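Just dropping this structure here.
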Amino acid sequence: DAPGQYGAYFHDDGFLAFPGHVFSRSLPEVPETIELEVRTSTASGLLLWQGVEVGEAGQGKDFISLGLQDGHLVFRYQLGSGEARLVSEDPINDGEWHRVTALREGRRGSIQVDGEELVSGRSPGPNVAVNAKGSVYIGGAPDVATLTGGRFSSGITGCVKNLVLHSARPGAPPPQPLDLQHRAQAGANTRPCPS
């Protein structure tokens, strides 16, 4: 009902972080979807990260992530037996809005940009489930390299909006975009992004 409720602008290495339960999972191999809209000129940086709870390895070093690499969308995950990395054909860091959708069914993944053709990928077997219950970071983090194990080194400057995180637990209701302005547990150098 308010401009900016579902969008956030990141600058000067800002970020928001949400409790892990915004991206709750359950049973291994339950399908999961990430969808968001992004506008940025940033070539390399983190869009979304969820890794293991602080203090829990354990939970192994599993993670799910979305980001930009030389402007291309990248979807990268680790279930405990090797990383998958899916990369868009084209760069998306043109400062115009794009919709990006990342889907996973156990080891198998796909990405789609602007409702165009799928690109698929797989992580090596046998592991099928992500064990990560840490906070969900959007747009960056206070120390991106430490958070991501060096895989990313910065966030983005730009907006993320209409963030849908959904593990399709049997019987559960439809997902809804996350209220970025009222549900974060931590953040800095961010403001509502009208669009």
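Numbering of chain A is taken from Swiss-Prot, so the residues present carry the numbers 4197-4391, in order.
Including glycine, each Cβ sits where the backbone N, Cα and C put it.
Checked Swiss-Prot, it gives:
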type	residues	note
DOMAIN	4201-4389	domain 'Laminin G-like 3'
MUTAGEN	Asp4258 to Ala	Retains proper folding. Reduced calcium ion binding
BINDING	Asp4258, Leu4275, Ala4325, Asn4327	Ca(2+) binding site
MUTAGEN	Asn4327 to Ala	Retains proper folding. Reduced calcium ion binding
For the recorded Ca(2+) site, whose residues are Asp4258, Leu4275, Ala4325, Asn4327, find every other residue on that chain with a C-beta no more than 8 angstroms from the centre of their C-beta atoms, and list them by sequence position.
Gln4255, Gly4256, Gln4274, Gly4276, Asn4323, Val4324, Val4326, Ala4328
Take the C-alpha atoms of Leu4275 (Ca(2+) binding site) and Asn4327 (mutagenesis position) and report the distance between them in angstrom, rounded.
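Checking the Cα atoms of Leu4275 (Ca(2+) binding site) and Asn4327 (mutagenesis position) gives a distance of 7 Å.
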Can you check which residue among the recorded positions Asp4258, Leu4275, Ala4325, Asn4327 has the largest number of Cβ atoms within 10 Å of its own?
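Neighbour-count leader: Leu4275.
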By the DSSP assignment reduced to helix, strand and coil, which category contains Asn4327 (mutagenesis position)?
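Coil, per DSSP.
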